[PDB]
Amino acid sequence: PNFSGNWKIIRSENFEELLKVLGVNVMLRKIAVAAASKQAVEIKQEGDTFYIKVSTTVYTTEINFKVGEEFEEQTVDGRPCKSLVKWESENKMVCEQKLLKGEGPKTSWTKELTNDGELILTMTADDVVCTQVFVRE
Ligand SMILES: *C/C=C(C)/C=C/C=C(C)/C=C/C1=C(C)CCCC1(C)C
């Protein structure tokens, strides 16, 4: 279906708690929470090939992958990882990540298109799940 589009954030829950697990100190967590409320996501989907651009006020990152094929990106706190995306259903995908170097919490993300037209992103570190909700621009 239609993950493709320009998405703007309307809600962000538990992001600070996620960063805390990931070792980010309090002042930076607060500033990162503020940056997250300006998050925008651009998606182009062709079959199971995805191009995804996630940006805030001063930063932009591009993610390109094909479902089922390993690729490299970074974790939320910015560490290089190897990632692999699989479908969980018609309109939900789940990404498992593995650190390229060292150790750290187990991280992952999911993206889901709901029947109400929302895009739901979850990001996980161990026990803690951040949920962000987007709507089309
Ligand atoms: C498929 C969508 C993905 C994997 C989204 C990834 C988003 C991030 C890695 C966002 C990170 C951010 C920070 C680390 C602080 C600034 C605000 C965010 C949400 C852009």
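Numbers in chain A come straight from Swiss-Prot, and the residues shown are 2-138, in order.
When the header is checked for method, it gives X-ray crystallography, 2.0 Å.
Heads up, the Cβ atoms here are built off N, Cα and C, so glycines get one too.
The mutagenesis experiment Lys21 to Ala is recorded by Swiss-Prot, whose note states: Loss of ligand-induced nuclear import; when associated with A-30 and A-31. Quoted from Swiss-Prot, the note on the mutagenesis of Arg30 to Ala is: Loss of ligand-induced nuclear import; when associated with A-21 and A-31. The annotation that Swiss-Prot gives for the mutagenesis experiment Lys31 to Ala reads: Loss of ligand-induced nuclear import; when associated with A-21 and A-30.
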Mutagenesis positions (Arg30, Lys31), the one with most neighbouring Cβ atoms at 10 Å:
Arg30
Integer Å distance between the CA atoms belonging to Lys31 (mutagenesis position) and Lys21 (mutagenesis position):
11
